[PDB]
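Enquirer: Input: one structure, supplied below.
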Amino acid sequence: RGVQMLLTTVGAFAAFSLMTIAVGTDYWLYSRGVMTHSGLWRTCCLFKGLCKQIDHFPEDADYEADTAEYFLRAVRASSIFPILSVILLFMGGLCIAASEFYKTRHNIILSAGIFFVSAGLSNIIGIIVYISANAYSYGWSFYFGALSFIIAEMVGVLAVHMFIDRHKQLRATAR
Amino acid sequence: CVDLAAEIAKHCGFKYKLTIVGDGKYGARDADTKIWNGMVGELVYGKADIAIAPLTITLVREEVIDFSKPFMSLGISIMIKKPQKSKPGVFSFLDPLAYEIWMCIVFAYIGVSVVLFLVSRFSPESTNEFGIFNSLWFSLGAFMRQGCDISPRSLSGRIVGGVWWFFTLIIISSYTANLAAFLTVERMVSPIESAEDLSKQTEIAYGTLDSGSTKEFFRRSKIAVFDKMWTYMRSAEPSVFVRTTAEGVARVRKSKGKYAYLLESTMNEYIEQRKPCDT
Amino acid sequence: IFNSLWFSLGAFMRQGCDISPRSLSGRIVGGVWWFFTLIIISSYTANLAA
Amino acid sequence: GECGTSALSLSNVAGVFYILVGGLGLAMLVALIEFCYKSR
């Protein structure tokens, strides 16, 4: 019963704050150019102890053949997909807290569930973008981001499962 | 040489004495002076009675003293450093692609599974993928070559799973491919291992010991490749020559693979059988 | 027609299928189609490595 | 001259994901509306 609400909320704040922290730092920890870490925006050294704007997607030594550097490198730049996960998750918790009251038996829970799982898809796809463009160790809050996507996925499972539960109550009492 | 000399005194019946030469050198004729140093300085200048030591016999050395029949035949040998790659255990399995790749594979795995389940439960009487567990199971069994057990009927299920085969083909076939070409070449090829190869490179330095018959050989060589080798060694910076053999040992050991050492087969194979077994 | 086409794609890729012909004629179709699959995707997978 | 193996696939196949995997969601999305089509 209410276990759906519990797992739902703890998934919301869990994967949400986890995605935020993932945006914060600890996304890639390795030797810099000398070792440092970076979170896809600006790297911070151990001179040592300061930071620098590191998401310089263009670098002044290349060839840039045809839509490879521009399109892909730009896509990885500004971290669009993970921000898409941010907005979509925001719609997740917001629309579930909306599903608290204002009954609307069928549409809302299913909707937020859909945009929520697909939000997870945006998260994983974004991770793919990041690991891709980066071409040695990873940051820990990176694992926090992936784990956030996972817990999100399970939360969506419980979501849709609760939705079809409501369908079972309605069609059940229909006879 | 201790045991050998002992046997020689046994078969010759006399008293002897073990004496190390002061400079610790083979012996070489100082140019412009006609002066021999080292053990050659010992016998040539009447200071020693006989030499029983790892002494190379050359014509110029014959030209001043006498020699017996050689007891151990040998030749020039090349010493370098060696990379020691341990044969991995469990990791030998997941070797070919990458671990992060596998993590992404898990990602798309659980993702596809979930989405398919949404294809099942939505749109209300029940179908076969009505449960998450069976759908996940389908994803596994499709990922492997194991067979299907529950064919998705919905057009959306069929298309998603279709994409999922369009994935399993490339990913798994690729695995068998790189593993195939990976376990078919086990002969670890070295970076560079030859003399002419050292002549055709400039990254790894190489030199010999001073006051040694080796340096004489190279200076008297007429081989084009060897002439060039001498030409580089004689003027390379800093001096490619050392004072002791162990100096060359620790020199190559501490050269990070950037300095090769020339020396006869005997010492080379001997040190090669010694700890830390690194050359 | 839809289920048949699905047997087509699923037939081609390494996956098997649950339904199978029994027309004592279309068995030939599925046969030759398999025998095409083997050479095609086998050649492909063999090529992929290098 | 100054100018003169068992590769490990790392990110070449990555393209396969970030288009085809995307299509995954697409296969659902319109379908989903397609679903609420009939119920409508």
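Here chain B follows Swiss-Prot, giving residues 446-569, 587-741 in order.
Using N, Cα and C of the backbone, Cβ positions are placed for all residues, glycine too.
As listed in Swiss-Prot for this protein:
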BINDING   B:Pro499, B:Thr501, B:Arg506, B:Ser675, B:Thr676, B:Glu726  L-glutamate binding site
MUTAGEN   B:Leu504 to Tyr  Promotes dimerization. Strongly reduced desensitization
Enquirer: What is the set of residues, excluding B:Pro499, B:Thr501, B:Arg506, B:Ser675, B:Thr676, B:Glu726, whose C-beta falls within 8 angstroms of the centroid of the C-beta atoms at the L-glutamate site?
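Expert: Along the chain, the qualifying residues are B:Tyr471, B:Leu500, B:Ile502, B:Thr503, B:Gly674.
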Enquirer: May I ask which residues of the same chain, at least 6 positions away in sequence, place their Cβ under 8 angstroms from the Cβ of B:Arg506 (L-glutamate binding site)?
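Expert: Set apart from B:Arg506 (L-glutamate binding site) by at least 6 residues yet with Cβ under 8 Å, we have B:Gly472, B:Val485, B:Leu500, B:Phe512, B:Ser675.
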Enquirer: Among B:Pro499, B:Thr501, B:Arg506, B:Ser675, B:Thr676, B:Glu726, the annotated L-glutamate contacts, find the widest CA pair distance and round it to a whole Å.
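Expert: Output for L-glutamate binders B:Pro499, B:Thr501, B:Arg506, B:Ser675, B:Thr676, B:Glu726: max Cα distance 18 Å.
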Enquirer: Only counting partners 6 or more residues apart, tell me which same-chain residues put their Cβ under 8 Å from the Cβ of B:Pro499 (L-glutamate binding site).
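Expert: B:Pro499 (L-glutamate binding site) has long-range Cβ partners B:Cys446, B:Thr728, B:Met729.
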Enquirer: Report the same-chain neighbours of B:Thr676 (L-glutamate binding site): residues 6+ apart in sequence with Cβ closer than 8 Å to its Cβ, ordered by sequence.
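Expert: The answer is B:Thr501, B:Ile521, B:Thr670, B:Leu724, B:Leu725, B:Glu726.
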Enquirer: Using a Cβ-Cβ cut-off under 8 angstroms and a sequence gap of six or more, which residues of the chain neighbour B:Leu504 (mutagenesis position)?
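Expert: For B:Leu504 (mutagenesis position), no residue qualifies.
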Enquirer: With the cut-off set at 10 Å between Cβ atoms, which of these binding-site residues ends up with the most neighbours? Options: B:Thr501, B:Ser675.
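Expert: Answer by Cβ density within 10 Å: B:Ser675.
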Enquirer: Per DSSP, to which secondary structure element type does B:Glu726 (L-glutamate binding site) belong, with helix, strand and coil as the options?
Expert: strand
Enquirer: Have a look around B:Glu726 (L-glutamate binding site) and count the other CB atoms within 10 A of its CB, chains all included.
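Expert: Excluding its own Cβ, B:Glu726 (L-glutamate binding site) sees 17 Cβ atoms within 10 Å.
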